[PDB]
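To start, the structure itself, in structure tokens.
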Amino acid sequence: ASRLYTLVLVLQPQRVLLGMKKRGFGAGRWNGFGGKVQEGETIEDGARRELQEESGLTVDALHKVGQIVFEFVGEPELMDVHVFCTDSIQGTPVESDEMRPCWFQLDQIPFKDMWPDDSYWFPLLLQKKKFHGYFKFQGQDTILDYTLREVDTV
Ligand SMILES: Nc1nc(NC2CC2)cc(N2CCN(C3COC3)CC2)n1
């Protein structure tokens, strides 16, 4: 049994949009935009909703680029994160109560202040390769095990 989450990366030729999480789970780390998928909405509906809630942005089309399953020691529910990419967005990103957005050059991605797993799978994101990932965490900082592979269908 697993819970559905979304993660949206606005990735452009020279820059990627990241948000500084201001509260809740993962506060103090840069990440893409997303959250829990609700009842009554598709996964992509949920990605669009969290994107707009956290940045004010809307998008024409979201592309599926990955899936990452996380296990936390002692926690019965697996986290099933569906990762999406878009290039062109509608609007200018602005700060919300949950996220402070900034553009990062692709050689200045702040991996030190991101979830540790990002260092493993962001390269595949940057190569526009579709991937499946699995990470086993002890707490929030320690990766105990992981698998990562390119796939044909996300
Ligand atoms: N880049 C990245 N890494 C993660 N690592 C696992 C935690 C160890 C999780 C993650 N997402 C799952 C959580 N979700 C939170 C913001 O509200 C829920 C954002 C996207 N995104």
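Since chain A takes its numbers from Swiss-Prot, the residues it shows come out as 3-156.
Method of determination (from the header): X-ray crystallography, 2.1 Å.
The backbone N, Cα and C atoms fix where each Cβ goes, and this holds for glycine too.
According to Swiss-Prot, the 8-oxo-dGMP binding site annotation covers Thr8, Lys23, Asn33, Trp117, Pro118, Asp119, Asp120, on the basis of experimental evidence. According to its DSSP assignment, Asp119 (8-oxo-dGMP binding site) is coil.
Taking a C-beta cut-off of under 8 Å and a sequence gap of six or more, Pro118 (8-oxo-dGMP binding site) has these contacts in its own chain: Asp143, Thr144, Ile145. Swiss-Prot lists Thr8, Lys23, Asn33, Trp117, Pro118, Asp119, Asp120 with the feature O(6)-methyl-dGMP binding site.
Classification of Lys38 (8-oxo-ATP binding site) by DSSP places it within a strand. As annotated by Swiss-Prot, 8-oxo-ATP binding site applies to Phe27, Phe35, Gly36, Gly37, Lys38, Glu52, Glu56, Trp117, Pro118, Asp119, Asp120.
Taken from Swiss-Prot, the feature Mg(2+) 1 binding site covers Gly36, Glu56, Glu100, and the record attributes it to similarity to another entry. Taking Cβ-Cβ distances under 8 Å and a sequence gap of 6 or more within the same chain, the neighbours of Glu56 (mutagenesis position) are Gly21, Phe35, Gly36, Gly37, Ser98, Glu100, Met101.
Under its mutagenesis annotations, Swiss-Prot gives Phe27 to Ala the following note: Reduces 2-oxo-dATPase and 8-oxo-dGTPase activities. In three-state terms derived from DSSP, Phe27 (mutagenesis position) belongs to neither a helical nor a strand segment and is classed as coil.
Mutagenesis annotation in Swiss-Prot: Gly36 to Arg, described as Reduces activity by 97%; the structure shown retains the original residue.
Looking at Swiss-Prot, the entry for mutagenesis of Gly37 to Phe says: Loss of activity.
Summarising the environment of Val39 (mutagenesis position), the number of other Cβ atoms within 10 Å of its Cβ, over all protein chains shown, is 22. Experimental mutagenesis is annotated in Swiss-Prot for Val39 to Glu, with the remark: Loss of activity.
Listed in sequence order, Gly48, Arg51 are the same-chain residues six or more apart from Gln40 (mutagenesis position) with CB atoms under 8 A from its CB. Here Swiss-Prot notes a mutagenesis experiment, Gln40 to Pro, with the remark: Reduces activity by 97%.
The annotation that Swiss-Prot gives for the mutagenesis experiment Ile45 to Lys reads: Loss of activity. Its Cβ taken as reference, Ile45 (mutagenesis position) is surrounded by 16 other Cβ atoms within 10 Å in the chains shown.
In the three-state DSSP reading, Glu56 (mutagenesis position) counts as helix. One entry in Swiss-Prot concerns the mutagenesis experiment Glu56 to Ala. Its note says: Loss of ability to prevent DNA damage. Expected to cause loss of enzyme activity.
The annotation that Swiss-Prot gives for the mutagenesis experiment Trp117 to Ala reads: Greatly reduces or abolishes 2-oxo-dATPase and 8-oxo-dGTPase activities. There are 21 other Cβ atoms within 10 Å of the Cβ belonging to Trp117 (mutagenesis position).
Cβ-based neighbour count (10 Å, all protein chains) for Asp120 (mutagenesis position) stands at 21. For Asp120 to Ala or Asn, Swiss-Prot lists a mutagenesis experiment annotated as follows: Mildly decreased 2-oxo-dATPase activity, nearly abolishes 8-oxo-dGTPase activity.
In the three-state DSSP classification, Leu150 (mutagenesis position) falls within a strand. Counting Cβ atoms from all protein chains shown, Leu150 (mutagenesis position) has 16 others lying within 10 Å of its own Cβ. Annotation of the mutagenesis experiment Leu150 to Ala in Swiss-Prot: Reduces 2-oxo-dATPase and 8-oxo-dGTPase activities and increases thermolability.
Per Swiss-Prot, mutagenesis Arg151 to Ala is noted as: Reduces 2-oxo-dATPase and 8-oxo-dGTPase activities and increases thermolability. For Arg151 (mutagenesis position), the count of additional Cβ atoms within 10 Å of its Cβ stands at 11 [all protein chains shown].
In this view, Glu152 (mutagenesis position) is surrounded by 11 other Cβ atoms within 10 Å of its Cβ, with every protein chain counted. According to Swiss-Prot, the experimentally introduced change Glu152 to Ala is described as follows: Reduces 2-oxo-dATPase and 8-oxo-dGTPase activities and increases thermolability.
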- Message: Please list the recorded positions from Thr8, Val39, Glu100, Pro118, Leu150, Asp154 whose Cβ falls under 6 Å of any atom in ligand 1.
- Response: none
- Near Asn33 (8-oxo-dGMP binding site), meaning Cα within 10 Å, which of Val39, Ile45, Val83, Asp154 (recorded positions)? none
- C-beta crowding around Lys38 (8-oxo-ATP binding site), within 10 angstroms: 12
- Cβ neighbour count (within 10 Å, all chains shown) around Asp119 (8-oxo-dGMP binding site): 18
- Message: Tell me the Cα distance separating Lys23 (8-oxo-dGMP binding site) from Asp154 (mutagenesis position), rounded to the nearest angstrom.
- Response: 31
